[PDB]
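Before any comments, here is the structure.
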Amino acid sequence: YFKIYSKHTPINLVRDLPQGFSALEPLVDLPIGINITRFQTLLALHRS
Amino acid sequence: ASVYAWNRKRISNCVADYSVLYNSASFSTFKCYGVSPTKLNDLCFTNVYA
């Protein structure tokens, strides 16, 4: 069972993580039933 | 599929009539463990897998 919890916070700190409390609301309950051991995030390039 | 590579199918967003499964005589074994066979029509489930 793949559970996705999400939270969006308006922040104004320049570099590091802000110090505070913000609870993550549950977003998606996903029925995959597969083995997961490794992940990779996706970025977007800018072309000029 | 074979037993080593058994097929798992998700059942969701449907209304299920289990009475046609109990009353059908084609099945040699209809044995339930965590639920009664006759009570299946009276319950709601999610994330059902076959």
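Sequence positions for chain B are given in Swiss-Prot numbering; the residues included correspond to 348-397, in order.
The header says electron microscopy, 2.6 Å.
Even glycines carry a Cβ here, placed using N, Cα and C.
Applying an 8 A CB threshold to same-chain residues 6+ apart, the list for B:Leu368 (variant position) reads B:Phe374, B:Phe377, B:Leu387. Record note (Swiss-Prot) on the natural variant B:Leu368 to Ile: In strain: Omicron/XBB.1.5, Omicron/EG.5.1.
In Swiss-Prot, a natural variant is listed as B:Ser371 to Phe, annotated with the note In strain: Omicron/BA.2, Omicron/BA.2.12.1, Omicron/BA.2.75, Omicron/BA.4, Omicron/BA.5, Omicron/BQ.1.1, Omicron/XBB.1.5, Omicron/EG.5.1. Long-range Cβ proximity for B:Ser371 (variant position), meaning a same-chain Cβ under 8 A and a gap of 6 or more residues, is found for none.
According to Swiss-Prot, the natural variant B:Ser371 to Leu carries the annotation: In strain: Omicron/BA.1.
Around the Cβ of B:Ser373 (variant position), the same chain contributes no residue under 8 angstroms that is 6 or more positions distant in sequence. In Swiss-Prot, a natural variant is listed as B:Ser373 to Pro, annotated with the note In strain: Omicron/BA.1, Omicron/BA.2, Omicron/BA.2.12.1, Omicron/BA.2.75, Omicron/BA.4, Omicron/BA.5, Omicron/BQ.1.1, Omicron/XBB.1.5, Omicron/EG.5.1.
In the three-state DSSP classification, B:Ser375 (variant position) falls within coil. In the shown protein chains, 5 other C-beta atoms lie within 10 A of the C-beta of B:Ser375 (variant position). According to Swiss-Prot, the natural variant B:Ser375 to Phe carries this note: In strain: Omicron/BA.1, Omicron/BA.2, Omicron/BA.2.12.1, Omicron/BA.2.75, Omicron/BA.4, Omicron/BA.5, Omicron/BQ.1.1, Omicron/XBB.1.5, Omicron/EG.5.1.
In Swiss-Prot, a natural variant is listed as B:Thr376 to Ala, annotated with the note In strain: Omicron/BA.2, Omicron/BA.2.12.1, Omicron/BA.4, Omicron/BA.5, Omicron/BQ.1.1, Omicron/XBB.1.5, Omicron/EG.5.1.
A helical conformation is recorded for B:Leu368 (variant position) in the three-state DSSP classification.
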